[PDB]
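**Q** Mind having a look at this structure? Questions to follow.
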Amino acid sequence: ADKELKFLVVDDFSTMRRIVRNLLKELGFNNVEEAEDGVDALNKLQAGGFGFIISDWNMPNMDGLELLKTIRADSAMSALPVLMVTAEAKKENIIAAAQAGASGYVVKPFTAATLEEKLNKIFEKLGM
Amino acid sequence: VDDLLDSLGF
Ligand code: BEF
Ligand SMILES: [Mg+2]
């Protein structure tokens, strides 16, 4: 993946977004923007240029699953990688993530090493 | 859980 790939980090908790942003920076990914929920995320995605989405599961107004489906059902955004992050892994949510087209699914908290591993799995799958 | 995640490629 290009070091300048533009990420959108979506989470309703500002501190979690900051942490993810810092982990990305530690990996060399400096081009990162934030969104506080699915609606806000879609609004910023309309600006174009994004190449990777990392989204939390539980958020008001539009949660992560809802955001993921919206992205996958949109002609211009349908191919964007989306890594789901969740406070708790439940079989039902994992199966839901797969059905909706999640590129990845990771339980927080996670280290930079784990983030790198999950990103690389996605890059490899998609030929990025 | 982990076997599911692993089987799905997550
Ligand atoms: F609110 Be997230 F799913 F941790
Ligand atoms: Mg949340």
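Residues displayed in chain A correspond, in order, to Swiss-Prot positions 2-129.
When the header is checked for method, it gives X-ray crystallography, 2.0 Å.
Every residue gets a Cβ built from N, Cα and C, even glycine.
Pulled these features from Swiss-Prot for this protein:
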{"type": "BINDING", "residues": "A:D12, A:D13, A:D57, A:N59", "note": "Mg(2+) binding site"}
{"type": "DOMAIN", "residues": "A:7-124", "note": "domain 'Response regulatory'"}
{"type": "MUTAGEN", "residues": "A:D13 to N", "note": "Abolishes function, reduced rate of phosphorylation and affinity for magnesium ion"}
{"type": "MUTAGEN", "residues": "A:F14 to A", "note": "Diminished rate of phosphorylation"}
{"type": "MUTAGEN", "residues": "A:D57 to N", "note": "Abolishes function and phosphorylation"}
{"type": "MUTAGEN", "residues": "A:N59 to A", "note": "Diminished rate of phosphorylation"}
{"type": "MUTAGEN", "residues": "A:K109 to R", "note": "Abolishes function, decreased autophosphatase activity"}
**Q** Which of the listed recorded positions (A:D12, A:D13, A:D57) has the least company, meaning the fewest other Cβ atoms within 10 Å of its Cβ?
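**A** Comparing Cβ neighbours within 10 Å for the recorded positions A:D12, A:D13, A:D57, A:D13 has the fewest.
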**Q** According to DSSP, which of helix, strand or coil covers A:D57 (mutagenesis position)?
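**A** It is in a strand.
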**Q** Mind checking which of A:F14, A:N59, A:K109 has the fewest other CB atoms within 10 A of its CB? They're the mutagenesis positions.
**A** A:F14
**Q** May I ask which of the recorded positions A:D12, A:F14, A:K109 is closest to A:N59 (mutagenesis position) if we compare their C-alpha atoms?
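**A** If we rank A:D12, A:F14, A:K109 by Cα distance to A:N59 (mutagenesis position), first place goes to A:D12.
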**Q** What three-state class does DSSP give A:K109 (mutagenesis position)?
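**A** It is coil.
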**Q** Using the recorded Mg(2+) site (A:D12, A:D13, A:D57, A:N59) as reference, state which further residues of the same chain have their Cβ within 8 Å of the centre of those residues' Cβ atoms, listed in sequence order.
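**A** Apart from the listed residues, the neighbours are A:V11, A:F14, A:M17, A:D38, A:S56, A:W58, A:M60, A:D64, A:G65.
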**Q** Hey, how far is A:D57 (mutagenesis position) from A:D12 (Mg(2+) binding site), Cα to Cα, in Å?
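**A** Distance between the two Cα atoms comes out at 5 Å.
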**Q** How big is the Cα-to-Cα gap, in Å, between A:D13 (mutagenesis position) and A:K109 (mutagenesis position)?
**A** 14
**Q** What Cα-Cα separation, expressed in whole Å, is found between A:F14 (mutagenesis position) and A:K109 (mutagenesis position)?
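**A** With distance taken Cα to Cα, A:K109 (mutagenesis position) is 13 Å from A:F14 (mutagenesis position).
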**Q** By DSSP assignment, list the helix, strand and coil residue numbers for the domain 'Response regulatory' (A:7-124), in that order.
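**A** In the domain 'Response regulatory' (A:7-124), the DSSP-based counts are 53 helix, 22 strand, 43 coil.
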